[PDB]
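J.: My questions will all concern the structure given below.
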2 protein chains.
Amino acid sequence: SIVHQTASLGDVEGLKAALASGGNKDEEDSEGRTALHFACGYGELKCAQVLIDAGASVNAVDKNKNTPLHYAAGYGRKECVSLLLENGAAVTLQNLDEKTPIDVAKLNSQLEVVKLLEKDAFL
Amino acid sequence: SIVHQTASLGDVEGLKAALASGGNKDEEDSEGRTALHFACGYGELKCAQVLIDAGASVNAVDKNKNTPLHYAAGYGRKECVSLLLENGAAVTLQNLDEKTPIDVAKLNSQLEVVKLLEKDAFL
C-alpha cells in the first residue's frame, strides 16, 4: 500500500499525494496495521500529523489489538506519543494480552515513555 | 500513613479517628499524594467529604502535578468530581504534561466525566 509505504519512510509529500489521489487513510495491512501505526512506530511525526489531519483513526487497532499509541510507546517515540495524547488517544486501551500502552512501554524498557504516560494514565 | 490508608479503603470512621488524633490531612506520600487524592481516585465520597471538611487542599498536586480532580476524572469518579466542583476545585490546572482534568478524562475514556466538565471548563 502506497499510503503505508510513504508513511513508513517519512515521505510526507508522497503521503500527502497518495491521500490526494484518494488513498485510504485507514486502509489496513494483512496484520491490521494502518498507516498511522507505521508513522507512530517509526517516529514519523510529520506523516502522523498528516494522517491525523486527514481523519485517520487515532485509536485504530491491529490484529493484536495494538493501537498507534502502543506502537509509539513500545518503540519509544516520545514525540509521537505526545501527538497522540493531544489528539485524544485512549491510554487505557488494552491489547489482546491485556496490556495498555504504558505496560508495553515498560516491557520494552522505554522508560521515558513510561514517565510521560504516568502523568496521564490512570490504571 | 493511617490517614491515607483509611481514606483509600473508604473507612470514614477510621479517617475521622485519625484526623481526631492529630493526623495530618495534607500529609503526602512518597509520590506527593494526599489522602484526598486516594479518596477521589477510589471514589470514596464520604471520606473525601471528611477531608474537605477538615480543611484538606482541594487543589493539592502530587509529583506529576495531578490534583484530586485529575484523580477523580481519570478514574471516572463522577460523584467525586462533582464534590470537588462544588468546593471550588481548579478545573484549568495543568499537570506536568500540560493536561487539565478534562484532558485526562478524555485520555482515560471517561466520557461521562468529560460531558460534565464540558459544562464548567473553559479552555
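For chain B, we keep the numbers from Swiss-Prot: what you see runs 220-342, in order.
Recorded method is X-ray crystallography, 2.0 Å.
The backbone N, Cα and C atoms fix where each Cβ goes, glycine too.
Copied straight from Swiss-Prot:
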type	residues	note
BINDING	B:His223, B:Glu246	1,2-diacyl-3-O-(beta-D-galactosyl)-sn-glycerol binding site
MUTAGEN	B:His223 to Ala	Reduced binding to monogalactosyldiacylglycerol (MGDG)
MUTAGEN	B:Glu246 to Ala	Reduced binding to monogalactosyldiacylglycerol (MGDG) and phosphatidylglycerol (PG)
MUTAGEN	B:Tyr294 to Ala	Reduced binding to phosphatidylglycerol (PG)
MUTAGEN	B:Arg296 to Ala	Reduced binding to phosphatidylglycerol (PG)
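Neighbours and distances for these, please.
T.: Following the DSSP three-state reduction, the secondary structure of B:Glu246 (mutagenesis position) is coil.
Secondary structure from DSSP puts B:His223 (mutagenesis position) in a helix.
Sequence-distant neighbours of B:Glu246 (mutagenesis position) (same chain, six or more apart, CB under 8 Å from its CB) are B:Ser220, B:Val222, B:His223, B:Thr253, B:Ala254, listed in sequence order.
For B:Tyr294 (mutagenesis position), other Cβ atoms within 10 Å of its Cβ number 21. In the three-state DSSP reading, B:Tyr294 (mutagenesis position) counts as coil.
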J.: Just how many other Cβ atoms lie inside 10 Å of the Cβ on B:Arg296 (mutagenesis position)?
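T.: Around B:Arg296 (mutagenesis position), other Cβ atoms within 10 Å: 25.
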